[PDB]
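Here is the structure we will look at, set down as structure tokens.
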Amino acid sequence: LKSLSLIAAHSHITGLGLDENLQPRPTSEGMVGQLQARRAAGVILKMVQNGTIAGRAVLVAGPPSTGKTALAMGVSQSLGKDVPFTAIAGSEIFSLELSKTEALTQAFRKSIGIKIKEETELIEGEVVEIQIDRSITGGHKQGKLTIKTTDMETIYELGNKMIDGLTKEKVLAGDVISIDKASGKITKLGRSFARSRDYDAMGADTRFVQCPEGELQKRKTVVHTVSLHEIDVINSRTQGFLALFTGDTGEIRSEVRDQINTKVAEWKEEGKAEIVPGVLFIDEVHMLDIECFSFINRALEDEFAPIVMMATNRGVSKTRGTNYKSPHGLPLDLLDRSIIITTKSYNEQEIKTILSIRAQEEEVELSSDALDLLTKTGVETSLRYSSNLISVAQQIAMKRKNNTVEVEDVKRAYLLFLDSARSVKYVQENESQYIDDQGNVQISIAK
Amino acid sequence: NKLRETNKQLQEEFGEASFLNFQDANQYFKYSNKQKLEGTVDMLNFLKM
Amino acid sequence: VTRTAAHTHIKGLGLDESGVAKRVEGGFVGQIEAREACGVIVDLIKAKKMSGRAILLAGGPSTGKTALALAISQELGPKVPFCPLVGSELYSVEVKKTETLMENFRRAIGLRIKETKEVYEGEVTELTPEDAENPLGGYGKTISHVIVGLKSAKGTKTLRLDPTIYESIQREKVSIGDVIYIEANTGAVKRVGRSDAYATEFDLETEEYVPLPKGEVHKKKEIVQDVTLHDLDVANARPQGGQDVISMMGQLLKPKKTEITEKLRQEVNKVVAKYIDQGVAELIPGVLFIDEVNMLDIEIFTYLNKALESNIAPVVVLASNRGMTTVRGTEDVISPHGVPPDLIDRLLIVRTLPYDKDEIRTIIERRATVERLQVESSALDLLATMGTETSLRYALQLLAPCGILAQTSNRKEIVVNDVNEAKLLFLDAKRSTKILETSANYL
Amino acid sequence: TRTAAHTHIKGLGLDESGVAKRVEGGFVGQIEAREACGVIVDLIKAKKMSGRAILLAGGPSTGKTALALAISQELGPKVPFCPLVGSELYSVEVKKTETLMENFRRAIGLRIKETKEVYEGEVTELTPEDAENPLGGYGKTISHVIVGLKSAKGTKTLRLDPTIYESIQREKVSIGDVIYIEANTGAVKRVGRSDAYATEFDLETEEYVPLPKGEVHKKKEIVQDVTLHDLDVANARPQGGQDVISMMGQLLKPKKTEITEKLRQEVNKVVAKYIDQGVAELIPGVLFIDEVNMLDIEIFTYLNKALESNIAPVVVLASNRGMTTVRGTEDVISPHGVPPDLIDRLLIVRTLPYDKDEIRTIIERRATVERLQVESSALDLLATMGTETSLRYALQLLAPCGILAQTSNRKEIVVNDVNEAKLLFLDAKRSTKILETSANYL
Ligand SMILES: Nc1ncnc2c1ncn2[C@@H]1O[C@H](COP(=O)(O)OP(=O)(O)O)[C@@H](O)[C@H]1O
Ligand SMILES: Nc1ncnc2c1ncn2[C@@H]1O[C@H](COP(=O)(O)OP(=O)(O)O)[C@@H](O)[C@H]1O
Ligand SMILES: Nc1ncnc2c1ncn2[C@@H]1O[C@H](COP(=O)(O)OP(=O)(O)O)[C@@H](O)[C@H]1O
Ligand SMILES: [Mg+2]
Ligand SMILES: [Mg+2]
Ligand SMILES: [Mg+2]
């Protein structure tokens, strides 16, 4: 709900359709079919939740529009928040500023995450008054200041070094400030509400917050969800957060990676920081360069190797970077250390159920015979085409203003918008009309 | 809350003539009501700001 | 006076309320199917419910793809954001094309923001800090908070001013008796100049002597300004600037463009959702238009295959004019319009149509009216003919030389002799290649 | 407690300069191979020969990387070990030659041992020792400074020459605060106030250190190890806080340039100056480069040039290639893709696949590492399918088998469970077959 509600390609699937025994219901959770694929995906998800072993890869095989991306994103949704999920593309990794090996290093680093906890001891209390004998005795006379809270109030002595500290961040009392118990650093939060009427207009500094409630100093632990890659960036540069936001990582050297791994191990054995299993997904990996393949093969054996998800619809074809072909357009070395999942095209029942759920997601009311003819189009055309057809038919219906989408409505929508087959036929029969590949096209109309 | 009590009391007392320019033009105490109403409204919206 | 560059003749699709396109309307003659489909696309975008859809326009050249795109852009209106784009524009040198195309995708959609601020004006007399009569034992009473009684002729108030706003006051080097303008929130300081009272003090002065603007001291104004999403993106990624030395250095650090991470975008999305729950802002969708797509790299096609999957992807309309063409960046991947089938699976194909002689006559006379140039019937017939056999573009290009030849003959109308002389002095592609066939040295 | 198809290797599994045990250190078979490996490890421990290279060749699933990790484990954390791949040599930021040079200098490491006596504890008392100056003067004259120091279960009073006053001025400590003193070089260091003084002030920012453990005077050892590459970077990269060069290091993009050879020769000279004195000592490292086939002819030529250096450590090469065209020249076809010039300059070891009994042992040992047990029937069928399909397909099916057994609540695996495990996932051969049998572009 916190993200955009705009209807994406798959706005109807939320999580995984499996049960506790990993048995998929035929129509559940928003995704239909792929029972074997659903069970395998749930196996992978359960193993990720286990996280006891790593350094494994998984790939899904199927034609376009079969649900590879749908299954991947449903697995990601069922994974839930606070578990680091990284989704990248095989094309964006080709960076003109970053080495592809270095980019893949960050891609692996972002997938794994770490939880770090920290305990704080600070003194919180509204100041009542401050009295320093700076003239009768001068020289840090160790004045007394009274600090109040909604439940308790005490007076605190001020030392010479405390006199110098309070000389900075000057407070005239009537103001809520807090001082760390350990480091003695005082933070000026904001005045009391009684100061709201001192002047009509104040700057951005003055604030009027409530008096702190309870005891004076309190103990609180803070847990942070911080993955490895951002720690690498912040350690690489004096100010690494700006490089994190802007992306100017500067090709972090591997020399600090061993140091950060040792620090992570130290925090793990100390219990300060714990790791969280992560998932990496890459779509359309069939296009990729052989250096990336070799680096993936190398990095898959490292201890810090999250599960890696691949999607590919290519048959036995040539790999980019080499002249020769290979199965799936991918080297057999990757196929050696991988598990492959097969996905198939949906049948007319699955297609009509998908159309119905997509129309429900689009909030587009339909007719039974209209649904039947849309399913006929979807089986003759591709599945992604009938969804767009019904999308356009919704606005054509509201143009007609007669509630549900009509049969003639879908017929006119199909007539107005060409299918891929009709487009290819029109191109072939009018190759003279179009600018051909060779660069020749007939401009004159009269013969 | 503590201000619009007085604001509404003043409006119910002399809100029909103090706010009127003609009555407030020549009246020893009606302008006092007018300016008090203006002042309480000013503090009201300034506190809201 | 009036400048025309192959356009401004069209005022949008101008379809009927039923969606039917009439024969002649808004610089469009005929072409019912494409105009009706474009109106359907307008109905898609105005629905304000769906995202990620896209469509490609196909056909031979000179058929009005640019005309239709400009028509839909015009009918959408300046309030509705639009991002034109050319295929060659994507290929950059600082950052990889993926960042540029995500930047355009964010630039597509916009968001108007409601905001309110406070206005202050008046002349300056006081430059004093807080006296702070009570020492309290911690203060050698003095503060970098100069209390100024804002002397406007209609009101005066003493303000405890921040060190930054007083520093900006010192930047203007104000003295006693000069109008000032300050902000409650930002504290922006601008002075219209010294008052006219001090004008007689100096016989000459670089500082301009100005009267006090009329109005109350404290004034409140509200703005509902519309700002696109990616201006906020770059502002959040890189601070815009400031008058202070620290801000000067900060903007001196990193002014070049780089990638944009999604975490800041999602935080901005969440705070915008909070605003729309508060009603401060309301989102508007966006349209992205790409020119001459056949040249795009296969990597761009693969990335755009997943770009539409994102929920933030707006409607992107596409134009291509190729037949059986291999995809650029590939070797054997050949498909209609040079685009891989995986992309076009989710796309909708719409095809433009050629025109009949009467259509050429109508467009020619519409153009002649556009450049307020009057032509005779015989010259109109000759232009329509030669446009049919040569091209529309050649006739449109030589329309102006015909009028120029008429004018240099002190004639306000184009005659047969005018177009004949223009054809004598200019040659189309066909006779260009005919001449270049019989070339001594590539004449 | 996590692993990635590894950590079952325990060194090389050798004996005291003899023949390695058949199944030792998570190893099966390749007794001659790992005996040659142990010979290599002994050569590395010798730390005498310079610029020696070796390559191991074989097919897939031969365990070359497992052997390389075995060398890394047998070396120990003290000996530096720098893995490398031919893919990362192609660097956008800087040329491949400089990346190779830096990875080369990363393997070698330098160790320094430092000795210094330490006097520490709470300052009980401070007093000067006034005396008479040799030249007559009305002013005072102090000849010594007596400091009373208190540590755990021991206190000490030490005389100090009055030159210690400058150090005490640089430190600003008077009483009740613990200090730090060293015997010969003198000087003072302040660590913090005594912990017993915290109750004096209710609120203060100074953390009060406790009384130091042990006696007042101590003599501890300092051991430090640094790679020569790190020393090169430190001598190259600028450092500062205020000077213009300091934030010229900032507000820009710090890029690694090609380090000048004069800096390298100067740091070698200072390493020599500190190793003959005995402070420093040099231990050679090793650069592990696997999939060297991916490297270009330029890298091979530079390796040929650089293998003769006298700060050249042993380098181990890993590749599964054989008679294959060399990257850079299609006509040149050389064994393992490496040009023969390097091959003559290095040694070569052949690797062979694993037998059915060895695969059975591998499967059972991996199951024990996984802490999941396999019965005889499933073990036998898994060994058979691994022999017929591939090593990795059998190796990686343990996790799905375990999770499927957990779903049925059985701790161990059974015949139908592993049958289902085979059913869900397909190997490379099945993938290829379904590829040719599918006409839907799959
Ligand atoms: N389980 C499912 N339920 C409903 N629709 C699905 C499912 N799987 C795929 N689809 C349809 O497939 C289309 C997206 O195909 P996609 O999976 O992205 O292709 P690819 O497998 O090449 O990534 C969507 O329009 C969606 O409607
Ligand atoms: N049906 C039409 N009605 C009116 N003008 C048209 C039509 N078709 C093309 N044009 C003219 O074509 C010009 C733009 O051509 P353009 O669309 O850029 O060529 P292409 O078809 O190669 O994209 C416009 O100035 C417009 O006047
Ligand atoms: N002697 C051995 N005993 C048990 N397992 C081994 C042995 N040698 C290799 N392996 C296995 O080989 C795997 C490493 O293979 P690797 O070197 O990456 O493949 P390749 O040698 O084909 O490049 C390890 O996971 C390990 O289980
Ligand atoms: Mg997909
Ligand atoms: Mg054109
Ligand atoms: Mg290996």
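We number chain A the way Swiss-Prot does; in order, the residues shown are 14-460.
Cβ coordinates are placed from backbone N, Cα and C, and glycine is handled just like the others.
Here's what Swiss-Prot has on this protein:
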BINDING   A:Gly75, A:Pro76, A:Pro77, A:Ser78, A:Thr79, A:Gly80, A:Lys81, A:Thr82  ATP binding site
MUTAGEN   A:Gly80 to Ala  Growth defect at 37 degrees Celsius
MUTAGEN   A:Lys81 to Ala  Defect in snoRNA accumulation. Growth defect at 37 degrees Celsius
MUTAGEN   A:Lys81 to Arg  Growth defect at 37 degrees Celsius
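Among the recorded positions A:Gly75, A:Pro76, A:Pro77, A:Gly80, the residue whose Cβ has the fewest other Cβ atoms within 10 Å is A:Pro76. Under the DSSP three-state reduction, A:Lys81 (mutagenesis position) is assigned to helix. Excluding the listed site residues A:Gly75, A:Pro76, A:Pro77, A:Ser78, A:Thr79, A:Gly80, A:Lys81, A:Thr82, the same chain places A:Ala83, A:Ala324, A:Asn326, A:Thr356 with Cβ atoms within 8 Å of the centre of the ATP site Cβ atoms. Only A:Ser78, A:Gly80, A:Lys81, in sequence order, out of the recorded positions A:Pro76, A:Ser78, A:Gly80, A:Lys81 have a CB under 6 Å from ligand 1.
In this view, A:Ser78 (ATP binding site) is surrounded by 19 other Cβ atoms within 10 Å of its Cβ, with every protein chain counted.
Taking a Cβ distance under 6 Å to any atom of ligand 4 as the criterion, the recorded positions A:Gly75, A:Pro76, A:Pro77, A:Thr79, A:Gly80, A:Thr82 reduce to A:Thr82. The 10 Å shell around the Cβ of A:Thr82 (ATP binding site) contains 21 further Cβ atoms across the protein chains shown. Same-chain residues at least 6 positions away in sequence with a Cβ under 8 Å from that of A:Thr79 (ATP binding site) are, in sequence order, A:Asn326, A:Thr356, A:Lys357, A:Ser358, A:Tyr359. Proximity to chain D, defined as a CB-CB distance below 8 A, holds for A:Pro76 out of the recorded positions A:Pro76, A:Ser78, A:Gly80, A:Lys81, A:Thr82.
Of A:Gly75, A:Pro77, A:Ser78, A:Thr79, A:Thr82, listed as binding-site residues, those near chain C by the criterion of a Cβ under 8 Å from one of its Cβ atoms are A:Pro77, A:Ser78, A:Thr82.
In the structure as shown, the Cβ atom of A:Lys81 (mutagenesis position) sits within 10 Å of 25 other Cβ atoms.
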